[PDB]
Structures are given as structure tokens and as C-alpha cells.
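Working notes, structure below.
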Amino acid sequence: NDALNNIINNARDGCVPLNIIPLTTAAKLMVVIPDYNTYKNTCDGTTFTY
Amino acid sequence: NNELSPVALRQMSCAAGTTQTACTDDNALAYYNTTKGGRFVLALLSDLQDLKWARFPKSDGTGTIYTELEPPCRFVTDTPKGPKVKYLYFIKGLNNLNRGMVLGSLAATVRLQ
Amino acid sequence: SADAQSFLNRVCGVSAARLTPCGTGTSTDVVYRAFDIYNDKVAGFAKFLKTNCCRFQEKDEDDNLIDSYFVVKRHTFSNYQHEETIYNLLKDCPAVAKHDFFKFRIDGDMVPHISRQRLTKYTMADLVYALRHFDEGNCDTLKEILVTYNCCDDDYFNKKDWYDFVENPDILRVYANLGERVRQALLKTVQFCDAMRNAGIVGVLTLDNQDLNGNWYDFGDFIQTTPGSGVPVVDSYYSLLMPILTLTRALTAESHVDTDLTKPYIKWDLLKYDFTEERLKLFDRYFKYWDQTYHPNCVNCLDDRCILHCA
Ligand SMILES: Nc1nc2c(ncn2[C@@H]2O[C@H](COP(=O)(O)OP(=O)(O)OP(=O)(O)O)[C@@H](O)[C@H]2O)c(=O)[nH]1
Ligand SMILES: [Zn+2]
């Protein structure tokens, strides 16, 4: 209830799209990888950016 | 060719004003069209210089609509009379094809300037 | 003797005019093309057979043919004066092809010709007809159009099911290469409508009077009115062209910074959801003379027909 409040107050009338709430306030991320070629382009190493 | 209304149309008669009930007897060469479902006028011509309103009578007589007009345009005509000036109007909301129809017929059947 | 080699250098203008005849002498050329007709006894959108035209392709420095034609048409003397007057009124628009009126004798009499310069081989109805009446048994026009504009190469069609949408979904990427041409054609159409309104000319716009570069011609069915009171009729044009606007994705350039396909994308904030003004700006930019009220939000519509129209 702090990140959600922080992004709610920035809205000009209190309404925000639902598709950007997990994108900016979630704490955990889950990735499903088909094969190794896709793996080495998305989550290579120990830290990645998304 | 895609052309603009070969078979033409017929007629122009009746009235006009500027503030609702200002239409007294007849102040408009209200032009054209008697459609197949009933008389539906297209173009308005005015020997006067400023009108915002008209009242065309039809069928029942009790049903005669107080039409809202639009800002006018002006031109001079090549009539045998000589110097003759009107101020053109169309009934508001008239789509482009209808104005093209009446303008083409007026320009190609009768002479203007 | 003379004639062919004198008509050639008379059609040859004053700019560079490296011309070559399209298998003719002084006679006309016959082709099979698509038109949009309405003349009180016939109507429709079909493929008729053109009859009165002589075409000269243009060369360049290394003597290899290019996509430029000088398509002269032969018609009536009254039509000569009418078209000359309308063109003289409309010649300053940058969206109007360059006309050239001259007179030349084929016999003891003198007949008039009208020559148009630097057109393409196909028009925009040819493209619309090819895409809206698809038949894999014979689609030569579509293949020619695709290969002459660097959308693909001639060996792309050696594949089978190259046209299918479920198999080979790469045909979408192949088709999406004409969107910029379509967008430039739309902009030139808006320019032409503005010029017609300012000059006081009344006429109806069809797809077969515009080539694939956007230029306009054929003012044979227009009339004249007082300046500032012109009115173009653009119903059939937009209505028939509409299904092609999404197949080729013509509005892709509108997601870039300056409507330029070489700059990065626009970065909207994630909290914006209205976009009610961008829709109006797009409508005013690409559909200015479409005369029917447009509601960005379908909650203000009057009935189901208006809902369909605005959706
Ligand atoms: N762009 C282009 N069109 C061509 C060519 N050859 C034939 N055409 C066809 O020929 C037409 C050339 O224009 P016009 O014949 O002036 O058009 P139109 O609408 O038939 O003319 P009017 O009968 O005078 O109203 C186009 O509609 C094309 O369909 C060509 O080399 N280039
Ligand atoms: Zn609506």
C-alpha cells in the first residue's frame, strides 16, 4: 500500500489502467523459457533488466 | 466516368425569415427535389441579403418545418435581366453529394457568373 | 515516314524526354484495367478494356527502362478546351500531374492531343481490385506491383502457399511494405481536395484517376463554380480503399517521434488512457472531407448505424 498509493496519487483523477499495476508495483517476477536460445537472450547471468 | 447526377431534378417556390416566425409570405427561391417518399427541398436562394430562417409548406400544411440555415455565399448571375444578385444558402446538414448535385445542375442548365 | 518519329519528338517535351514507344506507331494502345463507373446506364467496379491511349516508356543514362510513362489520350475538341481551362485553374497544386496540350495532324485534318507526363504503370484501383478479388490461379498484376516496388523478389513466388495467411505468415510483412505509399497517396488526396475547394471546382473523386505516386489527373467530368465554394465528393474513394488500410498497415509511421520511419518510438506515460484528442487529430489529418460526424467515444452515438460507423 505504499507503491500503489504512490502511483495512484500521480493520476489526474484517480483512475489508472489495470495492466500497469503489476508492471510497476509487483515484488516478484516469473519467467517461462521455451529453450536455451531464448534463455540466453532474456535472463542470462544473475541479474537482468526488464 | 463516375458522374454527378445525369437525370436532373425539378422546382423552386415558397418562403423565409430571420427569427423563427419571421417568414411572412415568400422570400426564397427555395430550390429542388420532390423525392419518391415526399417533397424534400435541397437548395435555397435569396434575392435578399441576410436570412437565417425559412418555412417550407408541404402535404399536411400543419407540418411545415422551421429550417435552420447556414452562413451564406454570394455570386452574380448571367441572366437575360442583367445585374441580378442573390445570396446562396443550403439547408444545414446537407451532405456533399446533394450540394454537388444542385450546384452542377444550376451551373450546367442555367447560366451563372 | 515522319509521323512516328515526329509524334515521338512532339510528345517528347522540354525536360529530358528519353522515350521509347510501347510497340505502336501513331495508333492507340489497348489494355485491360479496372475502373469505377457511373454514367446513368452502367455502374459498378469492374475491369473494362481501355482503347484510346498511346504510351511511351522513359529511359535514363544507362539506357535501361524505368517506371515512368507518357500516356497521351485522344478525345473531343470541346473536351480539349474544358480540360485545358480546368487544368489552368488547377495547375499550381503540387499533387496534380503535369499536363501538356498540343495539336498534331494525322491526315489533312488536325486533331488535338492531351499528354500526361511521368505516370506509373498501374493506378490505385488496380491495386484495390487486385487485393479485393484475389485468385491464386491468375494474379499477375499483384505480383508485378509487389516486385516493382521492392516488397519482395521474383523468386519469392517460387514457394507454394506464399499467399496463405495460416501457412507462411510472412506475407503480412511482405504486404506491410506499401503502407508508406498509401499514406503519401492519402496526404496528396487531402491536398487535392483543398485545392479544389479553394479554386471553386465541383467533381467526384475516383480511384482510377490517381496513380501509385499520388498524382491526380482526368478533369473531364468536373464543372466550375465561384471561387471558395468548391465541393469534392469522396464517398466511393474512401469506402472502397478502407479495407486496404489495415492489410498494409499504412499508419505505422504515426508511432514514431516526428512521423518519420527513421526515428525512435514515442514514449507515452503508462498512466495515460484517454487519447481522445489524438483520434480527432488523425481524423482531421487523413479524413478531412469525409462529411459525417465522428464520435471518438461511442457513448454519444445516435443509433446502431452510427455506432458501427464510428467503431
Ligand atoms: N497510371 C496509368 N494508368 C493507365 C496507363 N495506361 C492505361 N491506364 C488506364 O488509363 C486511364 C488513364 O486515365 P484516363 O483515361 O484519362 O482516365 P479516364 O477516367 O478514363 O478518363 P475520361 O474518360 O476522359 O474521364 C487510367 O484510368 C488507367 O486505368 C498507365 O500507363 N498508367
Ligand atoms: Zn457515432
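In chain C, numbers come from Swiss-Prot; the residues present are 4393-4703, in order.
The backbone N, Cα and C atoms fix where each Cβ goes, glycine too.
Per Swiss-Prot, Mn(2+) binding site is recorded for C:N4601, C:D4610, and the stated evidence type is experimental evidence. Marked as Zn(2+) 9 binding site by Swiss-Prot: C:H4687, C:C4693, C:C4698, C:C4702. As annotated by Swiss-Prot, domain 'NiRAN' applies to C:4399-4653. As a natural variant entry, C:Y4665 to H appears in Swiss-Prot alongside the note: In strain: Omicron/BQ.1.1.
Here the features listed in Swiss-Prot are placed on the structure.
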{"residue": "C:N4601", "record": "Mn(2+) binding site", "contacts (Cβ under 8 Å, 6+ apart)": "C:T4515, C:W4608, C:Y4609, C:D4610"}
{"residue": "C:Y4665", "record": "variant position", "contacts (Cβ under 8 Å, 6+ apart)": "none"}
{"residue": "C:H4687", "record": "Zn(2+) 9 binding site", "contacts (Cβ under 8 Å, 6+ apart)": "C:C4693, C:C4698, C:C4702"}
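Within 8 Å of the centroid of the Cβ atoms of C:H4687, C:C4693, C:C4698, C:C4702, where the record puts Zn(2+) 9, the same chain has further Cβ atoms from C:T4685, C:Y4686, C:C4690, C:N4692, C:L4694, C:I4699, C:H4701, C:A4703. Residues C:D4610, taken from the recorded positions C:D4610, C:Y4665, C:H4687, C:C4693, C:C4698, C:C4702, are distinguished by a CB atom under 6 angstroms from ligand 1. Checking the recorded positions C:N4601, C:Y4665, C:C4698 against chain A with a Cβ-Cβ cut-off under 8 Å leaves C:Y4665, in sequence order.
With a cut-off of 6 Å between Cβ and the nearest atom of ligand 2, the recorded positions C:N4601, C:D4610, C:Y4665, C:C4698, C:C4702 reduce to C:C4698, C:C4702. Under the three-state DSSP scheme, C:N4601 (Mn(2+) binding site) falls in the helix class.
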